[PDB]
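Visitor: Before I ask anything, here is the structure I am working with.
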Amino acid sequence: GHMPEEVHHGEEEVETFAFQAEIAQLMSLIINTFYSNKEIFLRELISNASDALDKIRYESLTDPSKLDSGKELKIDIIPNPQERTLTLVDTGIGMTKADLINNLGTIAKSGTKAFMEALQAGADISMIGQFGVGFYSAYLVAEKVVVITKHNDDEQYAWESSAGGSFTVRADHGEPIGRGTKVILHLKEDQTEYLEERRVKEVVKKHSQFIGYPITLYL
Ligand SMILES: CC(C)c1cc(C(=O)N2Cc3ccccc3C2)c(O)c(CO)c1O
């Protein structure tokens with residue numbers, strides 16, 4: 001019948017960080033400018049998943065136990081019309097917390113910087129992947145992006161950013177993906193075409209027709 005009052009927790013559960021300025025500049029650039037072919041975002045995500053799937057499979061031959069979390073190497077695409085989300089799940093190698101904060105918030109600095117310099121000298125947005133930072137093209141279509149990831153050597157973590165100059169990371173006790181990465185795009189009001197059946201088939205067939213892993217569409 002008492003009333004305790006927990007004045008201190010084990011660890012801070014929600015950490016907030018600022019992107020390196022160059023990453024923020026590119027993100028502000030992406031989320032605001034016009035691009036005629038915004039469908040390429042899905043190509044960049046599928047491209048990242050192929051790489052994550054490749055990396056766990058390379059390690060799969062030297063150590064067969066690294067598929068403890070799942071033996072199927074696949075990509076799943078789930079539009080959710082009533083939540084305005086599109087999610088891509090892969091069972092690739094995933095990311096540790098250290099990698100997640102570092103890769104998305106910090107060491108992307110060089111690629112984003114070189115890419116912006118490239119843009120002013122006449123490159124276009126579709127070259128973003130040749131600068132290793134294709135992930136940020138998600139903001140062509142999303143007002144908010146969430147990344148859930150699970151690496152064999154770490155726990156599951158959730159990353160989030162609405163492109164306001166900062167991102168958050170927290171331990172995700174939500175649904176366990178056993179290994180890999182889940183990207184959740186909260187789409188802008190005008191990009192709801194990517195919640196429809198035909199259009200998503202159209203984009204995968206147009207851009208990722210030669211991926212060496214199965215892509216499954218869930219409606
Ligand atoms: C958020 C964005 C950067 C991203 C990361 C991963 C991901 O964990 N990896 C892991 C890994 C290991 C070696 C090369 C490439 C990669 C990608 C991923 O699988 C996807 C799939 O969409 C993503 O979008």
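Counting starts with 1 at the first residue shown.
Per the header: X-ray crystallography, 2.7 Å.
Positions of Cβ are set from backbone N, Cα and C atoms, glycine also.
Recorded in Swiss-Prot as a mutagenesis result, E44 to A (Swiss-Prot position 42) carries the remark: Strong ATP-binding. Strong interaction with HSF1, HIF1A, ERBB2, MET, KEAP1 and RHOBTB2. As a published mutagenesis entry, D90 to A (Swiss-Prot position 88) appears in Swiss-Prot alongside the note: Impaired ATP-binding. Strong interaction with HIF1A, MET, KEAP1 and RHOBTB2. Loss of interaction with HSF1 and ERBB2.
Please situate the listed features within the shown structure.
Guide: Taking the Cβ of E44 (mutagenesis position) as centre and 10 Å as the limit, one finds 20 other Cβ atoms among all the protein chains shown. Classification of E44 (mutagenesis position) by DSSP places it within a helix.
In three-state terms derived from DSSP, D90 (mutagenesis position) belongs to an extended strand segment. Annotation for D90 (mutagenesis position): spatial neighbours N48, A49, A52, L53, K74, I75, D76, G180, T181, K182, criterion Cβ-Cβ under 8 Å with sequence separation of six or more.
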